Amino acid sequence: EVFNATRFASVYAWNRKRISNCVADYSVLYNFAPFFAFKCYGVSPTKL
Amino acid sequence: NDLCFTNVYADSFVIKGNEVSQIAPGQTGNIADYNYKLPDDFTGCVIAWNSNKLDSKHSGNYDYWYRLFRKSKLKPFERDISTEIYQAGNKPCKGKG
Ligand SMILES: *[C@@H]1O[C@H](CO)[C@@H](O)[C@H](O)[C@H]1NC(C)=O
C-alpha cells in the first residue's frame, strides 16, 4: 500500500507512514519496482 | 612507472555515463550489483573516455546489452553470461511478457 499509491506527496510535505505489528518480507519491495538506487547505510540490503 | 606488478588484468566494456561513476570499489546499482562488481580492497585504476564515433551511426545501433535481472548480487570479478528469465511471483514461467 506504500508502493502502490498514486499520489506520492511532494518533497515539501513528505508523507510519513508508520509500519507496526506485521511481518516484513522485502521480496515484494524488490519485485514491485525496477530499482535505481538501493544504497543503504544502517543495514545491508541482502541481510534485511 | 616505478612499481613492478606480478600480473595486470585489463577488463574493458562499453557502458553509459552515470554508470562510469557507478564503477568504483564498494558501490551500488544495476551494473555494480548484477553486471560487474569490483572488490572492496581493489588495487587498481579505472579508465573512461567518451566514444560517440564507434558506438553510434545513423538509424541507430542496439548491439550492446546489459543485465538488470539476476537471482542475486554478483560476487566480485565474476562473469554471468546466461539468458534465464527472472521469476516473478511463483510461476516457473519461461518466456517474455
Ligand atoms: C498498483 O495496484 C494495482 C492493483 O491491481 C497493481 O495491478 C499494479 O501493479 C500496482 N502498480 C504500482 C506501480 O504500484
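Residues 388-482, 484-485, in that order, are what chain B shows, numbered as in Swiss-Prot.
Placed from the backbone N, Cα and C atoms, the Cβ positions cover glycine too.
Quoted from Swiss-Prot, the note on the mutagenesis of B:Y453 to F is: Decreased HLA binding to NF9 epitope. Increased binding affinity to human ACE2. Counting only same-chain residues six or more apart in sequence, the Cβ atoms lying under 8 angstroms from the Cβ of B:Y453 (mutagenesis position) belong to B:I402, B:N417, B:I418, B:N422.
DSSP classifies B:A475 (mutagenesis position) as coil under the three-state reduction. Neighbour count (other Cβ atoms within 10 Å of the Cβ, all protein chains): 9 for B:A475 (mutagenesis position). Quoted from Swiss-Prot, the note attached to the mutagenesis of B:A475 to V states: Increased resistance to neutralizing antibodies.
Taken residue by residue with DSSP, B:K444 (variant position) is part of neither helix nor strand, so it is coil. Cβ neighbours within 10 Å of B:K444 (variant position), excluding its own Cβ and spanning all shown chains: 8. Among the natural variants that Swiss-Prot reports, B:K444 to T is described with the note: In strain: Omicron/BQ.1.1.
In Swiss-Prot, the entry for natural variant B:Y453 to F states: In strain: B.1.1.298. The structure shown retains the original residue.
Secondary structure at B:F456 (variant position), taken from DSSP and collapsed to helix, strand or coil, is coil. Sequence-distant neighbours of B:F456 (variant position) (same chain, 6+ apart, CB under 8 A from its CB) are B:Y421, B:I472, B:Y473. The natural variant B:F456 to L is recorded by Swiss-Prot, whose note states: In strain: Omicron/EG.5.1.
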How many Å separate the Cα atoms of B:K444 (variant position) and B:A475 (mutagenesis position)?
-> 36
Are there recorded positions in B:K444, B:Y453, B:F456 whose CB lies under 8 Å from a CB of chain A, and which ones?
-> none
